[PDB]
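The structure appears right after this line, and notes come after that.
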Amino acid sequence: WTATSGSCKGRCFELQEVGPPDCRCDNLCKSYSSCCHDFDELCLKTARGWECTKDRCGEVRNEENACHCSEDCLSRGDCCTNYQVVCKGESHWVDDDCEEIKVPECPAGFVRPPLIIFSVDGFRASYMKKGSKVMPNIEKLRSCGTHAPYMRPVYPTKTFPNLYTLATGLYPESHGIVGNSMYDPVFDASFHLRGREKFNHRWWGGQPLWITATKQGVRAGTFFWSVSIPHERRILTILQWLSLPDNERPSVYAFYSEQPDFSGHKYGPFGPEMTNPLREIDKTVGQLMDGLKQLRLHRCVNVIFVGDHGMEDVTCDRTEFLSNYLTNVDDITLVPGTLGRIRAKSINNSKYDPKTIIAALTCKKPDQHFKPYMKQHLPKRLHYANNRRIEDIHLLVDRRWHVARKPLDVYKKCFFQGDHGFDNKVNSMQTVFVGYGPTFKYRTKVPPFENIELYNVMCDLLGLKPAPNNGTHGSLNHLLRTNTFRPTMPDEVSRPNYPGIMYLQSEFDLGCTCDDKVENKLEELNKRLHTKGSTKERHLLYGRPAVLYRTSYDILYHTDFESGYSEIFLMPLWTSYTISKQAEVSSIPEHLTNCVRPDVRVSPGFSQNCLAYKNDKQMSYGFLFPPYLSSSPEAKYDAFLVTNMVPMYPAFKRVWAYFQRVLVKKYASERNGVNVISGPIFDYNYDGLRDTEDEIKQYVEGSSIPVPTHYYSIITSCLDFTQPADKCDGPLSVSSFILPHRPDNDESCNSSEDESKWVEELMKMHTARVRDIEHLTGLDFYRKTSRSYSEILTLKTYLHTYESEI
Ligand SMILES: *[C@@H]1O[C@H](CO)[C@@H](O[C@@H]2O[C@H](CO)[C@@H](O[C@@H]3O[C@H](CO[C@H]4O[C@H](CO[C@H]5O[C@H](CO)[C@@H](O)[C@H](O)[C@@H]5O)[C@@H](O)[C@H](O[C@H]5O[C@H](CO)[C@@H](O)[C@H](O)[C@@H]5O[C@H]5O[C@H](CO)[C@@H](O)[C@H](O)[C@@H]5O)[C@@H]4O)[C@@H](O)[C@H](O[C@H]4O[C@H](CO)[C@@H](O)[C@H](O)[C@@H]4O[C@H]4O[C@H](CO)[C@@H](O)[C@H](O)[C@@H]4O)[C@@H]3O)[C@H](O)[C@H]2NC(C)=O)[C@H](O)[C@H]1NC(C)=O
Ligand SMILES: CS(=O)(=O)c1cc(Cl)cc(COC(=O)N2CCC3(CC2)CN(C(=O)c2ccc4[nH]nnc4c2)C3)c1
Ligand SMILES: [Ca+2]
Ligand SMILES: [Ca+2]
Ligand SMILES: [Zn+2]
């Protein structure tokens, strides 16, 4: 109930909202039914259009036009954005040469350059290029400001998760908005786009930009709009807000466009109908820029132009139904679309068996267009698991296709030509980003960047301090003209031991068969120098990884590889090694095949044993420094130390082997050397953060040897590949992955063939940023380089997509 009898005489687009049932007149009163009776009248004016004709010039002010061309309009704040143009013979903004904005040029009373966040829905990355002809304003912004080729959204590439990520800098698994659709088990309730539930604040976590501004005494415009306010009125309202007396006037404002998403769903991404909704936007950007010029603000405001996701060609026929894969299709409940999520229809169903459901969905049709995962097994770069609103069963869907539950859910429950929500590394899903303003650079391209990073930029731009988020503060300094944030390397918490020889073979009892007992003054001295580290700047190019939590670990040196061995986890946390282009792969000689040797540097108490492995028919073992890539047949013995051993499933061993044996040399060739760091990853809680001892769930049977859930690798070389990895004195180049340590290869439908045909494909799928590994290992890389720390952060936010050209 609401008694909407109060008036809006004077509360037109008021900023603070009123507590029910006194009627409201803010830009959202519509969505809550509770507008003021005269709201429509007083605040949705429409007469004479949105543009000043040449006759309306210097008219007598009439209070119920939509905007005014009367001589007072400028200083009343309600001029039409083209008023100066027509009536006072001024040019449109777009018709101006871009001038470098060296210092911010603000009218007095403006403490700080205000921020305008202009968000356009579904604005695919390539619209900038393929549309430039019909978008002159948006092309000025881009070319004169600072843009990236494309901005990577987040999964799921849906509207709500992506808009609240921009405003929080948090993954959806963190803010809790994990789809446009969303059942919550604890709340017993569903969140849908149509309905009122979306308003309950209980779905929304983290601190959005607007709350962050306000908590710190920076006034914030309103960010959401009622869908019934026309865009031209939206811009007038913003320009109206800008005319407010200093202490009533917001510092950060927001525009939102339903286009081009709305059209794009109907015509596909480049339906020839699409040219026109694009023009609208550019027209609107024109109005906004024209209005800023009106107010002498146009060289003082920072505008951010940005999308939430792109659009892809998608149609009703390219739809897989599950009722073609299952039997009891009515015992589940599916969240369908460009991605499937599955759950029981009842938890009064204890006869629900998720293993069976997944099974019945794996490689079941030769050209299957989705793939089932349990949520913990999704690529870690998606960060889509650590929430109870995300169902344990997920269906990752092919670009261009849909998943639905039954045929009856599609014909009467075809029409459209485009959808969105696919894997976020897909090129059709990429969106846009330009920054124009005094605080941005002038005619400057920046590399692609994930959207999680904007919140930090926006706090910087507004003089705020960022609430804890998932971006990497400083990683986007290369965008800004001046930076509030001087980022700083985190201090090392744990210091390493550097253990010497302290044990004799006989003190060990690991049950470790080896054949190595045949063996000077020359190189009985050189090998000593290997275990001290005369080759330490050969295999550790960027300095020792920093351990950022409290533990006891050792630095073990060798001829070919350095490792940080954990006494607690009983394996290395990292192994680093250079493979120059001239490196050579070799075989594992017949006598040395089941060779596992005791490490006389580490206690038998802090070593693993071969016996637990023999007794475990589920577990085999593997090696971090590959034996295949030994420098000498003498150095090859080094790779067989029990301290280089890690546990591997036989199924995973296949993937691992091909990577070490084949791929490492491959890259080594292509990039003129690579430095490879590798190690385990323990994340049983799928939070994306390193597990500690007390949370280990799996052990190598009958031992204290914990089983990694993933294994990672960082592969770095010179960015200028004409320099050897181990002499690159310029920017770097990296690429990483985090493969799930799994006992089958059911993820890979080509598994039963040659590794040459499916491994490299599975690695590309599970690629990751160095930063992601950093969260998962609690480590910190690239400590000793010649490069700026800001440059290094950018490096670590990088994701290799293995996609084609945008
Ligand atoms: C990306 O970045 C984000 C953000 O930085 C990372 O997410 C953060 O990660 C932290 C580590 O997991 C986690 O810390 C938790 O916090 C627990 C509860 O904290 C609650 O209060 C928060 C208040 O916010 C304040 O914000 C500002 C300050 O900036 C203030 O001015 C305001 O006034 C506020 O007070 C609140 O944000 C948080 O909300 C969560 O829960 C809501 C619903 O209940 C959600 O709507 C909301 O979205 C949050 O939910 C997310 O996080 C939870 C995990 O906590 C996750 O399960 C959800 O799926 C979702 O993702 C809370 O309400 C706190 O209890 C924890 O401390 C326990 O564990 C530690 C471990 O040692 C103990 O030291 C401690 O004693 C304690 O143990 C106690 O509880 C145990 C079990 O209950 C028990 O056994 C033991 O005996 C003790 O009783 C812990 O510190 C943050 O919650 C989280 N923040 C966010 C935004 O999600 C994320 O990791 C990053 N991702 C990656 C991979 O990089
Ligand atoms: C970037 S920011 O400045 O930080 C920011 C952050 C947030 Cl959280 C919100 C905004 C402004 O948002 C609004 O004004 N809202 C109302 C209109 C809709 C979005 C929410 C369009 N919505 C659909 O319902 C829809 C659209 C496209 C779709 N494609 N497919 N389904 C769709 C559904 C509702 C700006
Ligand atoms: Ca959207
Ligand atoms: Ca964890
Ligand atoms: Zn859409």
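Since chain A takes its numbers from Swiss-Prot, the residues it shows come out as 51-463, 468-573, 576-591, 617-887.
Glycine is treated like the rest: Cβ placed from N, Cα and C.
Noted in Swiss-Prot for the protein shown:
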- 54-97: domain 'SMB 1' (DOMAIN)
- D171 to N: Abolishes lysophospholipase D activity (MUTAGEN)
- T209 to A: Abolishes lysophospholipase D activity (MUTAGEN)
- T209 to S: 15% of wild-type lysophospholipase D activity (MUTAGEN)
- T209, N230, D311, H474: 1-(9Z-octadecenoyl)-sn-glycero-3-phosphate binding site (BINDING)
- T209, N230, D311, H474: 1-tetradecanoyl-sn-glycerol 3-phosphate binding site (BINDING)
- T209, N230, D311, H474: 1-hexadecanoyl-sn-glycero-3-phosphate binding site (BINDING)
- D311 to N: Abolishes lysophospholipase D activity (MUTAGEN)
- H315 to Q: 20% of wild-type lysophospholipase D activity (MUTAGEN)
- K430 to A: Impaired secretion. No effect on lysophospholipase activity (MUTAGEN)
Three-state secondary structure of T209 (mutagenesis position) from DSSP?
helix
Which same-chain residues, if any, lie at least 6 apart from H315 (mutagenesis position) yet have Cβ under 8 Å of it:
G172, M361, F470, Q471, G472, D473
Give me the non-local Cβ neighbours of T209 (mutagenesis position): same chain, 6+ apart in sequence, Cβ-Cβ under 8 Å, ordered along the sequence.
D171, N230, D311, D358, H359
When the domain 'SMB 1' (54-97) is classified with DSSP, how many of its residues are helical, how many are strand and how many are coil?
5 helix, 3 strand, 36 coil
Helix, strand or coil at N230 (1-(9Z-octadecenoyl)-sn-glycero-3-phosphate binding site) [DSSP, three-state]
coil
Taking only the CA atoms, the spacing between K430 (mutagenesis position) and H474 (1-(9Z-octadecenoyl)-sn-glycero-3-phosphate binding site), expressed in whole angstrom, is 21
Would you list, in sequence order, the residues of this chain other than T209, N230, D311, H474 that have their CB within 8 A of the centroid of the site's CB atoms, where the site is the one recorded for 1-tetradecanoyl-sn-glycerol 3-phosphate?
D171, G172, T207, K208, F210, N212, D358, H359, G475
C-beta crowding around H474 (1-(9Z-octadecenoyl)-sn-glycero-3-phosphate binding site), within 10 angstroms
29
Across 2 unmodelled residues, the distance in Å between the CA atoms of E573 and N576
9
Checking the spread of the 1-(9Z-octadecenoyl)-sn-glycero-3-phosphate site as listed (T209, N230, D311, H474): what is the longest Cα-Cα distance, in whole Å?
14
Counting other Cβ atoms within 10 Å of each Cβ, which of the recorded positions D171, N230, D311, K430 scores lowest?
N230
Taking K463 and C468 as the modelled residues on either side of 4 missing ones, report their Cα-Cα distance in Å, whole number only.
11
